[PDB]
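Some notes on the structure that comes next.
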Amino acid sequence: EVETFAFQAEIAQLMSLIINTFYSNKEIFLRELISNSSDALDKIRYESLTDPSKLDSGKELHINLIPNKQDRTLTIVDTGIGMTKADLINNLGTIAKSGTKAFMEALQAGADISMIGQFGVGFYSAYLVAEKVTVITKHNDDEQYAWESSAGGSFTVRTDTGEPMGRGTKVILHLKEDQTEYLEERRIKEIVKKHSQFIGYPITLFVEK
Ligand SMILES: O=c1cc(C(F)(F)F)[nH]n1-c1ccccc1
């Protein structure tokens, strides 16, 4: 059972700007997703300080980067706080309407796409490199859900019958045909070292057969 939703008009506009603007510095999508994962991990860590049972769903706080050249996917997995169904529908837990407004004012006032995370909508930088994004998530207070969008103005939400996650979020990037450099180990390592060197959680880059 799949529910299809329209993006708010401002988010659709943000997504088409990300997709259509000529902008060569695409590698910053990975910094933005890792930063989102770090923020999610901070949230469950804070809640566990006063309630250790919040970690019954998984004690380890970490980030995995999983390239798969056969599927042409790069998956960013974290064991952070996760998202409820309502979070997913409400722009993946962001204040994306007001953040898009601020971001687009900044852009015509000098800024470039790389500053997107200062406006709280860094998730959407995934569409620099991905034709489709699937987000699988599990919050302690809800069931496991899958969000998906190929842009074009709509997204879907369904209950996820896939492999149970425990707690956290998995962002599966279905890469564009010409963006497969972000499946190569040396390229991913370079980007993590350049932009994510002070993330306070282990980032494990999986290797392939
Ligand atoms: O772990 C992740 C990954 C994302 C995403 F990149 F997809 F946006 N958000 N997120 C998060 C952040 C804070 C609270 C709950 C979930």
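Here chain A follows Swiss-Prot for its numbers: 16-224, in order, are the residues you see.
Quick check of the header: X-ray crystallography, 1.5 Å.
Backbone N, Cα and C atoms are what each Cβ position is placed from, and that goes for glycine too.
What Swiss-Prot annotates here:
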MUTAGEN   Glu47 to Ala  Strong ATP-binding. Strong interaction with HSF1, HIF1A, ERBB2, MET, KEAP1 and RHOBTB2. No effect on interaction with TSC1
MUTAGEN   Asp93 to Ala  Impaired ATP-binding. Strong interaction with HIF1A, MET, KEAP1 and RHOBTB2. Loss of interaction with HSF1 and ERBB2. Los of interaction with TSC1
MUTAGEN   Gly97 to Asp  Abolishes ATPase activity
>> Just to verify: the residue among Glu47, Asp93, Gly97 with the fewest other Cβ atoms within 10 Å, which of the mutagenesis positions is it?
In response: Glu47
>> Just to verify a number: CA distance, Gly97 (mutagenesis position) to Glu47 (mutagenesis position), in angstrom, no decimals.
In response: 17
>> Distance check, please: Cα of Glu47 (mutagenesis position) against Cα of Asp93 (mutagenesis position), rounded to an integer number of angstrom.
In response: 13
> What kind of secondary structure is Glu47 (mutagenesis position) part of, going by DSSP in three states?
Replying inline: helix
